[PDB]
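Worksheet: one structure, shown below.
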Amino acid sequence: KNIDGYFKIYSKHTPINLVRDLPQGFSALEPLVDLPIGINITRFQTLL
Amino acid sequence: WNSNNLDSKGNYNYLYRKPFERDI
C-alpha cells in the first residue's frame, strides 16, 4: 500500500495441502519493508 | 536562508512547475 509517499510491504509464509484454493483457516502478515519513495502508483505488474 | 552570494548572478536555471510527491 501507499500512504503519505511511504510504500509499505507486509508478508507471511505457510505450508498448504489443498492445491485448488487459498486456505480456509486464519493467519496474519507481519511487516517486512517500508520505502519513503514519494511516487504516484495506479498500475502494477508481477515478474516471473 | 538567503543564498544571494551563491545562487544569484541573473541566474535563470532554478525551475518551478499529495504530500511528499515528486512531480517530475
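All chain B residue numbers match Swiss-Prot; in order, they span 436-444, 447-454, 462-468.
Per the header of the entry, the method used was electron microscopy, 2.9 Å.
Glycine too: its Cβ is placed from the backbone N, Cα and C atoms.
Copied from Swiss-Prot, the annotated features are:
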{"type": "VARIANT", "residues": "B:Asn440 to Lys", "note": "In strain: Omicron/BA.1, Omicron/BA.2, Omicron/BA.2.12.1, Omicron/BA.2.75, Omicron/BA.4, Omicron/BA.5, Omicron/BQ.1.1, Omicron/XBB.1.5, Omicron/EG.5.1"}
{"type": "VARIANT", "residues": "B:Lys444 to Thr", "note": "In strain: Omicron/BQ.1.1"}
{"type": "VARIANT", "residues": "B:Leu452 to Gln", "note": "In strain: Omicron/BA.2.12.1"}
{"type": "VARIANT", "residues": "B:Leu452 to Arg", "note": "In strain: Delta/B.1.617.2, Epsilon/B.1.427/B.1.429, Kappa/B.1.617.1, Lambda/C.37, 19B/501Y, Omicron/BA.4, Omicron/BA.5, Omicron/BQ.1.1; Contributes to cellular immunity evasion and increases infectivity"}
{"type": "VARIANT", "residues": "B:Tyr453 to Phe", "note": "In strain: B.1.1.298"}
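Known features from Swiss-Prot, placed on the structure.
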{"residue": "B:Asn440", "record": "variant position", "contacts (Cβ under 8 Å, 6+ apart)": "none"}
{"residue": "B:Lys444", "record": "variant position", "contacts (Cβ under 8 Å, 6+ apart)": "none"}
{"residue": "B:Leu452", "record": "variant position", "contacts (Cβ under 8 Å, 6+ apart)": "none"}
{"residue": "B:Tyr453", "record": "variant position", "contacts (Cβ under 8 Å, 6+ apart)": "none"}
* **DSSP-derived class (H/G/I helix, E/B strand, else coil) of B:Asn440 (variant position)** => helix
* What kind of secondary structure is B:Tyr453 (variant position) part of, going by DSSP in three states? -> coil
